[PDB]
Amino acid sequence: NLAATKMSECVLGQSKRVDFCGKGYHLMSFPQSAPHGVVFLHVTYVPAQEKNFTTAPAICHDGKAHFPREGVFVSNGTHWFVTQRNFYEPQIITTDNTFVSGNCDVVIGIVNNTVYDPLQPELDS
Amino acid sequence: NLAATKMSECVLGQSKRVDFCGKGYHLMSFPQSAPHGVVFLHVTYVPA
Amino acid sequence: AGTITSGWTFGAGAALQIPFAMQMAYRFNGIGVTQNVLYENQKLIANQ
Amino acid sequence: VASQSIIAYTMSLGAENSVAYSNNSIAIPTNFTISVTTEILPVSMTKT
């Protein structure tokens, strides 16, 4: 039954269950025949190399609070970047990436920062 | 095996399965050892 | 320990330290409640 | 082959580790790996 489920969930689709498909964020599996049994060749994503960064749940442009739509805030030390969770790619924190919620007073950990607005250059230019 | 899955899925990550992690949208769980068994503290979200 | 400091990542491979308050933002993200809920009521949630 | 012997010891739980937990820092991986592991399960007994 477990085998069927694995075949059902792992082969037929990508299973969400942690450690169902093998250690790690599961990609996919290739079922293989065997005597009186089955063997699966799971393909799993495992993070290789890492780097520390300094984080804060938000940033204040105006004195208002910004949270990341997708990602977490980090900094190279000089500048703050927001990136995805499992593979590092920094991005310029713009309004396009961020969403509004509350003000600076409540936030815990929020840091002052500057958010880039793509609109301004269009009108001024 | 059920226990292992609970640690595997529920502890190690956050489970999507309704009524797997305790009644509610599941947040997380902390296992605690016990004699010949294990106790979980499923922390779940429930609307008030 | 890994569950607290690293989030879910410790199951996948190398555990990655992440501040706890951040984890709930993910965990709330897991249910369909955006991060803004947690921080906006961070103290209460912790107290609860 | 040398002066080999049988040893008994307290089994190592593994290399012990620790996570640099902090209010303000995250560990985000730069690169990853695509690995493959084998999970083996019995399907059927011999039809005796």
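Per Swiss-Prot, chain A residues shown: 1023-1147, in order.
Header entry for method reads electron microscopy, 3.6 Å.
Backbone N, Cα and C atoms are what each Cβ position is placed from, and that goes for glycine too.
The Cβ of A:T1027 (variant position) lies under 8 Å from no Cβ of any same-chain residue at least six residues away in sequence. For A:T1027 to I, Swiss-Prot lists a natural variant annotated as follows: In strain: Gamma/P.1.
A:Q1071 (variant position) falls within a strand segment according to DSSP. Neighbour list (A:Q1071 (variant position), Cβ cut-off 8 Å, at least 6 residues apart, same chain): empty. According to Swiss-Prot, the natural variant A:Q1071 to H carries this note: In strain: Kappa/B.1.617.1.
The secondary structure of A:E1092 (variant position), as reduced to three states from DSSP, is coil rather than helix or strand. The 10 Å shell around the Cβ of A:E1092 (variant position) contains 12 further Cβ atoms across the protein chains shown. Quoted from Swiss-Prot, the note on natural variant A:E1092 to K is: In strain: Theta/P.3.
Recorded in Swiss-Prot as a natural variant, A:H1101 to Y carries the remark: In strain: Theta/P.3. Neighbour list (A:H1101 (variant position), Cβ cut-off 8 Å, at least 6 residues apart, same chain): empty.
Here the residue is the original one, while Swiss-Prot reports the natural variant A:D1118 to H with the comment In strain: Alpha/B.1.1.7. Secondary structure at A:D1118 (variant position), as computed by DSSP, is coil.
Under the DSSP three-state reduction, A:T1027 (variant position) is assigned to helix. Listed in sequence order, A:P1140 are the same-chain residues at least 6 apart in sequence whose CB falls under 8 Å from the CB of A:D1118 (variant position).
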